[PDB]
Amino acid sequence: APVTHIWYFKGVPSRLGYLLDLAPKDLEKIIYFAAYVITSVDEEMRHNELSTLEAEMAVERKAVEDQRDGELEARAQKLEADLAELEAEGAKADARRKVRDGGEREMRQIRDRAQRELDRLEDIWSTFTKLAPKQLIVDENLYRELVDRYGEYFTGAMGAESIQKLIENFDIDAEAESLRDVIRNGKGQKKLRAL
Amino acid sequence: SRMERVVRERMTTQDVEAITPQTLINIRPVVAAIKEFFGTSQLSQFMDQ
Amino acid sequence: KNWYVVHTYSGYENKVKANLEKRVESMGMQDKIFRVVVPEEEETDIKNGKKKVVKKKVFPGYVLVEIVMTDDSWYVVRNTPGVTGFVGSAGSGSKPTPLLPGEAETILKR
Amino acid sequence: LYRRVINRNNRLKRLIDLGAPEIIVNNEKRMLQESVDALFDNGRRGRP
DNA sequence: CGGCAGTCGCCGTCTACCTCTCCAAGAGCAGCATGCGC
DNA sequence: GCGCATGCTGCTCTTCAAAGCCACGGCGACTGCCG
RNA sequence: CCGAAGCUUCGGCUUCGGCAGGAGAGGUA
């Protein structure tokens, strides 16, 4: 398996980080198997599939809503029935007030579960729409999900084999003239970083 | 302290009714510390005569 | 309940298995850990008829261990006389990553 | 330091050419990287 | 966004010569070797 | 007399754990932090 | 490279034999 020379990464400064435009902590995390990075992203296939993916996502959206209302109707069924059959026969409805608060928190339990699911889908979509190369992504869960659903169009991994790919797919001239353009018309500290 | 750590760790892997104080105690760490102090140390110095 | 991985030194897989199975009860937690499996297979070889079957552990140095997750189970299955760590710790080792259903099944199905 | 590098490399090769799960292979690759780093400059990162 | 100041890591700190001592240990795996049984 | 099982000695590894102990000046990135 | 032993035509030839790294403490100018 490929490895990385210590002289060009743990120095002052980090020459590898200066070449790849990555913070040294990010390099340390990627190299020693603690985070992922996105090597490439096929944007043409993420353009001629947009509204189709949006329609499948709305299908799952509606299916999650259908699930929610299904078990909300059946929970309100059980509730209504039992509560109206035994609405504190004789005494004060302190039992139906305990299960009033408990049933409102049961409705909000399934409601926050459907909210959680809505958030999962929202973030998955956002990330799959804001996926540029050389972007570090942590949390194995999310990665695995993105690689299951939208497996293709996006490629990436961790370790020095994933830094060899970043170095191989590197264009010296474009970055060089970009830095010269920044130095030509710029001030502040971005000019110092370019220098 | 090293010997105490060893006996604490080994007291939970042996079977009861065959545990005696002589089977829980290791002498090697203590003699190692003593012979390491009296030899390669900066304060036990070769005497000048 | 998931299947995790543990990293012993070298040659101490069966002694870590024994010490762990003893400390399951001797310590005081019979409902946390459940099953310890040291992956093992065979090796075709003979000495003019007399067999040997070299103990070729299919994963030299690791011991899968079915376990739940708390704050005393981690303690017991990390101070065992032999284990070195909880292989899988990707990020301050704050919650070991469990083995994936598939791979766990195809390893056990050997 | 050479013996350590060779041992880790041999173990990694045998585990890769066996069909091992990803976690174990990743652990071995990290350990090989650390051994080579200690060969070239011992003490620069972590403990000697 | 935009300055900003503490902070944290890495670099360096004279030359030449003499004498002595100390420098992995515990655990585990075969390769036969022999006693005993039918 | 032959076949089974279990014990002498060379002989070759093996090393993640974790508490321990706590100048001085110069230079340069950097990094959370306040506005 | 040195030693021992043979051939030696006196240029030499042959046999055998043989090694030297770290850490700490004290001192003299």
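The numbering of chain B matches Swiss-Prot: 394-442, in order.
Header entry for method reads electron microscopy, 3.3 Å.
The backbone N, Cα and C atoms fix where each Cβ goes, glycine too.
Features as listed in Swiss-Prot:
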type	residues	note
VARIANT	B:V423 to A	In strain: vr1; rifampicin-resistant
VARIANT	B:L436 to P	In strain: vr2; rifampicin-resistant
VARIANT	B:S437 to T	In strain: vr3; rifampicin-resistant
VARIANT	B:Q438 to L	In strain: vr4; rifampicin-resistant
VARIANT	B:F439 to V	In strain: RJ37; rifampicin-resistant
VARIANT	B:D441 to V	In strain: vr3; rifampicin-resistant
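Classification of B:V423 (variant position) by DSSP places it within a helix. Counting every protein chain shown, the Cβ of B:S437 (variant position) has 9 other Cβ atoms within 10 Å. A separation of roughly 23 Å, to the nearest angstrom, links the Cα atoms of B:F439 (variant position) and B:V423 (variant position). On the backbone, the CA of B:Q438 (variant position) and the CA of B:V423 (variant position) stand 21 Å apart. Between B:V423 (variant position) and B:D441 (variant position), the C-alpha separation comes to 29 Å. The DSSP secondary structure for B:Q438 (variant position) is coil. The sparsest Cβ neighbourhood within 10 Å, among the listed variant positions (B:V423, B:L436), is found at B:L436.
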